[PDB]
Amino acid sequence: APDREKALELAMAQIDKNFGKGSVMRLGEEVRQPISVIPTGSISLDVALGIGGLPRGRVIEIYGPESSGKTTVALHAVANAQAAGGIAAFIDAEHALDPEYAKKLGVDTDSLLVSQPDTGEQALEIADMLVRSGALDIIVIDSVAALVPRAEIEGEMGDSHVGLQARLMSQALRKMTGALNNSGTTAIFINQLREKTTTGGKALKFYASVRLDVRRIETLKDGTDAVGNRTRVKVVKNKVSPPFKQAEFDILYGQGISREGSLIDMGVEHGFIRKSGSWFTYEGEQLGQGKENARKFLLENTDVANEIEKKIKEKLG
């Protein structure tokens, strides 16, 4: 009588109806659920996520060490959302944002709502109001660690020394998630780690539908000098697609996420662009000796790459 698979399936279906689509899914599984998505500004990371972009109306957390690429991803996300005619908001609490750069990554700063809150409670409450206004596509919160409660913000003693921030951060999501979902607004929560987990990244752990583990890995040199850095991201949690997938992408100094960078990288693996030792070629054409030269190569001949972006964008999504 037992048909393990017919047996398992039924159960699984229940698991999902009881806790939501994605409550449990086979890693090898492919997707059909399209959502509505904000492109991570990275073809790979997009493919990684399994829906090509950050899901909408979901709580997202991008964490990692200082200067690793988290923000840039955040920034691209925003920009795209705006390109699609979406409204955006930045709850700042670290005063770091370089509007100039954001502009360069496609951001329309001049239309970017920005708030620089007095307390974690305010930073969080101000975002919730903005969210349930239902007119925002994306909302970015800079520095979850800076979401220090107000009791601590105002000179207050060590009595009642507590993990108050976690509570603050937690209660804040129990109430916010709902709205976001209804408002179809995606909320990235840039959560940085430094030894200047604990403190608010503990509640976001269970309230996020996607958790990216941004991290740097190699300083692009090309010949013998600085041009950029290569980041790797490991979706550690994806509740709308099989989790644990990975992705890498270049970020030349000043520039954002290199389009051609991705092209050459992905192309190679998917095999459209072959690499004999030390050299790159595409259907007879010699892109160049050395990724960088290959980048320039593609950065110049727009038609090419444009077809390999195509050839690539074809085999998948």
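Note that chain A is numbered according to Swiss-Prot, with residues 5-200, 210-330 shown in order.
Looks like X-ray crystallography, 3.3 Å, at least that's what the header says.
Cβ atoms are placed via backbone N, Cα and C, with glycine included.
These features come from Swiss-Prot:
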type: BINDING; residues: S71, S72, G73, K74, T75, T76, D102, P103, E104, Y105; note: ATP binding site
type: BINDING; residues: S71, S72, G73, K74, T75, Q196; note: phosphate binding site
type: MUTAGEN; residues: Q196 to A, E or N; note: Loss of residue movement, loss of switch function in crystal structures
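Structure with Swiss-Prot features highlighted.
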residue : record                 : Cβ within 10 Å
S71     : ATP binding site       : 11
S72     : phosphate binding site : 23
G73     : ATP binding site       : 27
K74     : phosphate binding site : 26
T75     : ATP binding site       : 25
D102    : ATP binding site       : 10
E104    : ATP binding site       : 9
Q196    : mutagenesis position   : 21
Local backbone state of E104 (ATP binding site), from DSSP in three classes: helix
Coarse DSSP state, helix versus strand versus coil, of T75 (ATP binding site): helix
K74 (phosphate binding site) as reference: those recorded positions from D102, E104, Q196 with C-alpha within 10 Å of it: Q196
Across 9 unmodelled residues, the distance in Å between the CA atoms of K200 and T210: 14
DSSP state at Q196 (mutagenesis position), helix/strand/coil: strand
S72 (phosphate binding site) and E104 (ATP binding site), Cα-Cα, nearest whole angstrom: 19
Alpha-carbon spacing, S71 (ATP binding site) to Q196 (mutagenesis position), which is rounded to whole Å: 10
